[PDB]
Structure formats: structure tokens, C-alpha cells
Amino acid sequence: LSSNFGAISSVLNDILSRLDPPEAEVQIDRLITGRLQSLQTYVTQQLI
Amino acid sequence: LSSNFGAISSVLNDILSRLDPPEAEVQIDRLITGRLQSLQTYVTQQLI
Amino acid sequence: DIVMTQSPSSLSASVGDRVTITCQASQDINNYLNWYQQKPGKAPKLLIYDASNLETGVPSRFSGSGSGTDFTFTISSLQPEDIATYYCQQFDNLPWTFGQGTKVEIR
Amino acid sequence: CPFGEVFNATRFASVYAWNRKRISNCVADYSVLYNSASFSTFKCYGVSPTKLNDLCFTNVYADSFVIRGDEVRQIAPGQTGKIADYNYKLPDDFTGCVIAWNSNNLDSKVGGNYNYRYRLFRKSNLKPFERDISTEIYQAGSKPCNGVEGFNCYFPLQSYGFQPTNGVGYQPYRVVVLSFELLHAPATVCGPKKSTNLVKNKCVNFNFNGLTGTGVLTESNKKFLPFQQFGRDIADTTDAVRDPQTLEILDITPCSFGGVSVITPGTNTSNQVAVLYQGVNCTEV
Amino acid sequence: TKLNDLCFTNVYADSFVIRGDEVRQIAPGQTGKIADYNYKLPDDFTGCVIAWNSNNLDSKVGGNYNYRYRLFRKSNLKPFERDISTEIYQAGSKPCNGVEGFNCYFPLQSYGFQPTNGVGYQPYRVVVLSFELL
Amino acid sequence: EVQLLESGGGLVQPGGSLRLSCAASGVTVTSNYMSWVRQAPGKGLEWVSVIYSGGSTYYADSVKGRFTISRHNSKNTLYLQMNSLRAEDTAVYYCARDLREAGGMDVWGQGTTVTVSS
Amino acid sequence: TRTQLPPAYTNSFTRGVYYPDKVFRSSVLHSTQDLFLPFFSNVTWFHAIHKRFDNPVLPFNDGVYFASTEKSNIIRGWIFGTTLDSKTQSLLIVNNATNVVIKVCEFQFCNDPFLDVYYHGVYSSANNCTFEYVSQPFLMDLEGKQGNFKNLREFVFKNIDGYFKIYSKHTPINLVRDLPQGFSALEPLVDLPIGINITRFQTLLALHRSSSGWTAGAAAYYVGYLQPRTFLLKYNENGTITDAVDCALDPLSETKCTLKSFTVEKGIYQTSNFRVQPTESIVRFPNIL
């Protein structure tokens, strides 16, 4: 959670309220992509 | 290390000297992203 | 950068008297020096180029000499048609700083 | 807050000595102040232009000067320029915005506008919040400048020739730079926010001046330093919260202790079905 | 620093001799008297410019007038274009039958390379190194 | 045949934009160097600005943004706009073409007087 | 008659531990990269003890410590700037043990400035400035002790993106043999959100009486030097900093920094990677192509 992977902020609300949804939503999508990569890595090493 | 992974080049040195440092660090971080996905695949396959 | 100021600033003589003009620059200039005649009111006109060759219309009394930083200009016989201001400047390195100007008026 | 004393000032300063106006310890509703289209140019790239009322900041800074318009739109991350290198430089993660308005026919003076001065060259980049006040001369040629003009040497201090005659793209622009700091101190001046009290043993959402979370607000029972704003537990979670109005300390414990599962028999045998809410003390009943 | 170890397929090394002060004017994107008729660097010029004084050898007591520069051209300089036409330009209705005159100019004029010139105006031998990358 | 005329100027109020026009015939505006020079009444020369061939405009530091330059190839003419002219810029303006290092700027154009007095 | 004594130096063992931010923590072992005082470091220890008038001036590029162990409280303030004249607006911070006053104006400081007072004045007039600040009054422990030195004052000036934050720690201590020991934490006191960088500073040495009419006693003080290092911080049940450790002091400190633990048992570990530095850069060229 503390790893932003290039984000401008880590708070969930501090992303939507500042930038436009056409940009804020895509920012959130790639941040959640980073989180999903973390989850895939965690589950893969956790499942080995 | 010689594979591009969709990057401009496989030599990490050149991009630091190509774009402006405040962004050239991000175009280095895209290399880091590619090479760390490479490490993730390498270590999970190494661990299997 | 380069400021080019005329060695003479205000010279006054009568008709037929010699006029000596020194045109110096901050450092050496070459092939970038022209001798003009603006005259009061009328449009400026270049008369002498390269300080060696006489142009069509200029009387043979006018002469120029020098090879390098300093170019000298000599008028053996001043005439009423020569009431004017000579300006020689450095049109090489912008911005073009202005010189003193040699205003020759007859008495 | 002094809404009109920031943007609508009668006179503006120069880039060499730009005037700074600070906003703090008041109530600011920037929606109506932004709604008016009284600015020729107002640029924001990666930070909120409009939601200063929702997610605000502690200190507000407005640095007003006059610069070239073509470099005003060049004020963006990853961009550089003569002013961006010598006169007015910003950090890598600049938290602010730029405003520009054209004032070519009023800033001018009859005897020559020498009021605006700038540095012509500098050998290296500028530190954050640094103003070039050293008298170091820039050396271009081999012969030393001797601290004055000379061969390939110029005095760094030069005067803007701001005339009303300048073109639309190159006219002088009065520029206000809006700045702050984020994620360093509890902000004090947000928008028209009305508040309410809190309840214990009933899990709710809490939004303390941008610090958001969900949980039960139960009794705090640990000794804290007087300067604390909020505390954390071992699990890297916001564990304690203090009310900014009535200074009291309370705990946080996230709600909804579990999930949903459905116990069902075969539809060929029965249709009555039970439900488990996994891990949580029952609430709806 | 990295020019020692950077791979370029070709280096265009352009060697010539000009006046001293005009060297710094040879910059990528810079425009001037030479950038329109003799040699203009491309807008993406990635390379170097070198110039060293040669007043001792390339200056005559009577005047070394062997070096010439071209003044007129039928079109503006595009990135790395070489026009070396010796046909006299026709700027009017007067036929230019190989002789000098008004509207009949041979575009080449001699450099005034003399020892009298100052350091910033002495004849400099200048080489431009334009590196090419795909 | 070769001819250089100028248009623009008058007694407009201060802060009133204007547009000088330099109509030249017999030469090529695209591939020639040109300059603008203003002269005070009863004074010496005073250079203002330079235009090169290929779209390169430069001035002095005091007139850094003064001009907005455009050209028309229908009659090979220059148009040059100033927004909100200045009071002491009352002077006679000339558009000039210099041959540089083969005889420099022998004959001048016409020159038009512009007054922006209050 | 200005004479400078030799610059005596002292070693700082475990001084300079403070909370890196305003956020409080409990029962954690947290790492942070901040400007600190490296453990077992150099501190300049200046005296005024029995013409013999010292005028130490020190730079403020990265930040320093100010430590006072005395009862008379002779030192009362600091002067910040570059030249301390009309060229640059000079900062003046003075605390008379009741309140703190800061002024950045055209103070015509004397050639030999000091806090000389009478009727029991560093400037004659002040003008040409846009800054002034007076702190709200606070209770300093003015109760007088006798015998050995029983007071400790610690002051830190950090430069966070142009904002100069002043941290303080005032506590009663019992000095033993002129060699400082102890353990505590520094609470942030105040901030200066100006944004004007200051090059160097001078400390004020006062003259107090109950040219030849001003007398004073003896005084001395320590000054540290911050560095950009990384520490771990251990928090106890009450959440106060009970231990702090450097991440570059010795390989044991590097080990505990990497493992985020303060009780390390048997085993072979990893801290970082060793690497021979690029001693030279080798470019080559065919001999005489």
C-alpha cells in the first residue's frame, strides 16, 4: 500500500478529487494494476 | 538484459543521457519495470 | 558585446578644407566598413565601399585608406554637397550599438 | 481569507523581486472565486485547480511577478527556460499552478521601464526557493570579466524592455504562482465544511481533514505526547485519532470483520438456504 | 563525456576556414549570414563544432585572399544541402555573360585573412562533426 | 519594375494597434535579408529589427516582442503589426534590404511617419 | 584586542535523536532518512573562560546543533545571514528567557557585536524591511540552581524545502566530568515559513552586570553538524523513542537497520553489496586511426 509505483499520491480520495476522471480513472487503473501485479506475485510465491 | 521488453533499447545508459532527468528517470523506471518483470519471471521459474 | 565608437565626434570646417575621419572598432573588423552620406532630410546614400574604389558620382577628391582595425578617410576639398553625417558601424554582432558619428558641416 | 488581495491586486512586482501573499487561518471557498473568468491564463497540470475546498492545504502562497508570456505556458514538469533556470525555478514535484494576465500597456513607463530586472546567465541550476543574490559574474571567454563588462562578458543584471508595442505572443505577462505543501502538516483552511459529532461502538467512516478511514471509534487508553496529531499501531494502520475541535483521543478499529458465504442443500432435495457472515459479530439481526 | 563510447554509423566532418567570431554562431538552430547561403546546421544537429586559430600560417603580409565565401543562392538552405553552382544569378533583365555587374554577381567573395585581425577575427580553421544515428 | 513603397500610420490614439506594409517589387522577399529602421525627425539613423530568409525574426532587447510579421506572395509584400503602439515611437519608418558584403545598403526606401502622440 | 582561542573539539556519543515528523507511533521499529547527527561525531566546543573574546561563526548549509550546559543562560540568540550588513537583510533571533523575537531588517550591527546591556542594544534604529515576528510568551524554568551545572538546552534548525523549522529540548541534567552522556528526544518547537536561504550564522555572547563598564562571567557551548543519514527508531509501550540507531555507523548498525530488529542472534547476514569504485575511465586510441 505504501508503494505507489509512480503515483502522485497514495490516498484513494486524493486521486479522484484533483484530476479529471478521464485522467484520474486511468491513474487509478494503473495503480490498481500495480496492486494486481503485487497480488499475482504474492499468490504465486505464496502458492509455491 | 539484451532484450528490449518493448523499450527503446536494452542499454540502460543511453536514456539517462537522452531525455530530461526529471522524466528521464521515469524512462529509466520503465526499463526497471521491464527488467523486474524479467526478474519476477526468472525467480518464479527458478523457484518452480 | 562589441561597441564601435567614432574617434571624432564633432568636426566643423569651411568649404575646401581637409577633413580627416578615423573609423575604429572595439576589435579588428574586415570588409564590414562602408562610408555613407545620409544628409539632412534626404534618404541615406552609400558612397564609398571597401575604402579603395571610387563609386560612380563620388568626386576623386575623396580618399580612403587602411587595412585592419583603423580605416582613415580624407577629404581634400570640402564642398557644399558634403554637408552630412558619416556613420560607420559594425553590422556583424547583434545588437548593433551606435557610434559617435562624424557630422561635417561647412562654414 | 483575503480573496481580493491575492489575484486582483492593483500593482504587481518584477521577477527579480516578486511579491509573496500568504493565505492561512481563515475560511476559503474557492469555487465562487474560480468561477469568474477574470484570468487570461490559468494552468494546472498534475494538481487540483478546483477542489481546494474539498482537499485543502495548510499554507497557501501566491508569488506575483512579471515575465515573458511564451515561457508562462512552458511552466510544466520536465520543461526548462531562461527564467526556469535563473530567475524562477521550481522543484521536481512542484505543488502549484500558474496564472498569467497581459498588462503591456500599464506596466510601461515614459522614461523607459527599468523597474523589471533579470539574471542573464548562470552556470548551474537554482536551489528550491532560492533567489540569485550573489554577485558572481558569468564567464564565456578566456579573458576574465574583472567583475564588469568586457570581451564576451556581460553584467548578469539586465532590464526588461517591456513596451506596450509587444505582440500578443510576446507581451509581458503578470504571473501569479500558487504554491503549498502536501502530506506534511494538518491543513487548516478548507472549504465551507460543516462538521458533526462522533459515536462509539458503531462502525462509521471518518474523514479528518483528508485522513480517511473506516472503523469503530472506541476509547483510547494510552499515554500520548501533547504534540501528537494521530498515531499508528504495529499493523501500519491509523490507530488513534484526535478531534481538532474538542481535543480528545480515540481509537480506530476497522469494521465488517468478514464476508458472505451461503450454505445450501441440493435443489433436487430442498430450497431452504442458510447464510453465514464470515468472521463478524452480527449487526443487522 | 559519453561521446567517447557512443555508436554512430557516420560522422560528417566538414572542414573549412572562416573568421574568428562566427564560430559560435554555428549552432543547431542558430540562423545568420552563413545559415542561409553557405552552411546551415540541421534543426536536429547532434554533434560538435571545433575551431582553432591559424593566423600564423593562413595570413599573408600582403593579404591572404585565397579563401572565399558564397553570398547569393537560388533558394534557402535545407538541412545538409550543398549548392555549388557557378552560374551567375540573373536578378534582373540584364543577361549575365560571365562578367560582373549589377544583378550579375559571381556569388563568391574573398575572405580578408590578414595578420592584422584580432583574436576574435583571425582566420579560424573550423571543423563541424555531425553524428548520424538511425 | 523594382519599386518599394510603404503604408501605415497616422494620428491614432495611444494604445491603438497599427500595421505597416512594405510593398517591394523586383526582388525576392523569401530569400533575402531585410531590416526595419525608425528615424526621429531631424536626427540620425536608428536601427530597429532584422528578418532573415526562412522565417527568423530578431530585434533589440528593448523591442524584443514589438513586431508580428507576415508576408504575402500575391504581390511579394510584407505586413507587420504592432499592438498598442508607444508614444515616443513617433518617427519615420523604413523597410530596408542590405546586400551586406558586396556593397551595403546603397539606396533607401520611402519611409512613412507614424505619430502615436496623446 | 580580539584574540581567538584554539578550537577545542569534542565527541558526541548518542546526542541528536528526535521525532522525524509530527506523526506519533507506538511499539514500532521504524526507519527514516533524515538529516541527523551521526553517532560518535565531531562537535565544536567553544569557551569563554579565563582580550580573550571569541567570535565563532559557522555555516548553515546542511544544519547544525546548539547545545548549552550552563546555569547563567548568557547565550540568548543567533544572527543569520551572509554578510550581516545593508546588502542582505540579516535575521536576528533573541530569547530573553520569556519570549522569542525574530527580526530581519537593516540592523546596523557593530564591528564587534555583543549583547551589551546596562541600567540594571545591538541596534540604534531599524527600518527598510517587510518582516517581523514576536513569539507568544512561554514558561521557561527560571528557578535558580547552585553548585554544579544542572541545565541542558538543545536547539536544531532544519531546512525542509526552504522552510526553517526550529526544534528544542530543554531539560535538567546532572553534569559529571565534562563529557556529555544521556538519552532523550527533541520535540519540534516552531517553524519559519519564509523560504529565503541563509548561508551562515553567529551565536550571541552577552555581557551582564548587577567600554570599561560592561562585565560578564564565563560561558561555553557545543555546536554539532547534521548529515543526511538514515536511522531506526524503537518505540516502547508509552510510545516514546527509547532507542535510535544509525544505518551507516558500523556493520552491526547496518545489520540492525536492514533486519529492523534490535536483538540479532547467531547467523551470517547480508547488508549491502561491495564494489570497487571506478578508479579511472579508460578511453583508448590507435598509436601513431
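Here Swiss-Prot sets the residue numbers for chain D, with the shown residues being 336-620 in order.
Structure determined by electron microscopy, 3.9 Å.
Heads up, the Cβ atoms here are built off N, Cα and C, so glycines get one too.
According to Swiss-Prot, the experimentally introduced change D:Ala475 to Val is described as follows: Increased resistance to neutralizing antibodies. Experimental mutagenesis at this site is recorded by Swiss-Prot as D:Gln493 to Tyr, annotated: Reduced host ACE2-binding affinity in vitro. Under the heading of natural variants, Swiss-Prot lists D:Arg346 to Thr and annotates it as follows: In strain: Omicron/BQ.1.1, Omicron/XBB.1.5, Omicron/EG.5.1. Record note (Swiss-Prot), natural variant D:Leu368 to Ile: In strain: Omicron/XBB.1.5, Omicron/EG.5.1. The unchanged residue is displayed. Annotation of the natural variant D:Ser373 to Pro in Swiss-Prot: In strain: Omicron/BA.1, Omicron/BA.2, Omicron/BA.2.12.1, Omicron/BA.2.75, Omicron/BA.4, Omicron/BA.5, Omicron/BQ.1.1, Omicron/XBB.1.5, Omicron/EG.5.1; the original residue is retained in the structure shown. Annotation of the natural variant D:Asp405 to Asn in Swiss-Prot: In strain: Omicron/BA.2, Omicron/BA.2.12.1, Omicron/BA.2.75, Omicron/BA.4, Omicron/BA.5, Omicron/BQ.1.1, Omicron/XBB.1.5, Omicron/EG.5.1; complete loss of interaction with host integrins; the original residue is retained in the structure shown. Listed in Swiss-Prot is the natural variant D:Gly446 to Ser, annotated as follows: In strain: Omicron/BA.1, Omicron/BA.2.75, Omicron/XBB.1.5, Omicron/EG.5.1. Quoted from Swiss-Prot, the note on natural variant D:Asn501 to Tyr is: In strain: Alpha/B.1.1.7, Beta/B.1.351, Gamma/P.1, Theta/P.3, Mu/B.1.621, 19B/501Y, Omicron/BA.1, Omicron/BA.2, Omicron/BA.2.12.1, Omicron/BA.2.75, Omicron/BA.4, Omicron/BA.5, Omicron/BQ.1.1, Omicron/XBB.1.5, Omicron/EG.5.1; May enhance affinity to human ACE2 receptor. Quoted from Swiss-Prot, the note attached to the natural variant D:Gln613 to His states: In strain: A23.1.
Structure coloured by features recorded in Swiss-Prot.
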{"residue": "D:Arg346", "record": "variant position", "Cβ contacts under 8 Å, 6 or more apart": "none"}
{"residue": "D:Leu368", "record": "variant position", "Cβ contacts under 8 Å, 6 or more apart": "D:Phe338, D:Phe342"}
{"residue": "D:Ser373", "record": "variant position", "Cβ contacts under 8 Å, 6 or more apart": "D:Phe342, D:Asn343"}
{"residue": "D:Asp405", "record": "variant position", "Cβ contacts under 8 Å, 6 or more apart": "D:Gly504, D:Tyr505"}
{"residue": "D:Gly446", "record": "variant position", "Cβ contacts under 8 Å, 6 or more apart": "none"}
{"residue": "D:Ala475", "record": "mutagenesis position", "Cβ contacts under 8 Å, 6 or more apart": "D:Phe456, D:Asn487, D:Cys488"}
{"residue": "D:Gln493", "record": "mutagenesis position", "Cβ contacts under 8 Å, 6 or more apart": "D:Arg452, D:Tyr453, D:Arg454, D:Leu455"}
{"residue": "D:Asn501", "record": "variant position", "Cβ contacts under 8 Å, 6 or more apart": "D:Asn439, D:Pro507"}
{"residue": "D:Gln613", "record": "variant position", "Cβ contacts under 8 Å, 6 or more apart": "D:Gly593, D:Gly594, D:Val595, D:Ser596"}
Exercise. Of these recorded positions, D:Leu368, D:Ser373, D:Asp405, D:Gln493, D:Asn501, D:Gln613, which are close to chain A by the rule of a Cβ under 8 Å away?
Worked result: none
Problem set entry | Collapsed DSSP category at D:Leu368 (variant position) | helix
Problem set entry | Chain F, Cβ under 8 Å: which of the recorded positions D:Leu368, D:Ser373, D:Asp405, D:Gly446, D:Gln493, D:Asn501 qualify | D:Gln493, D:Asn501
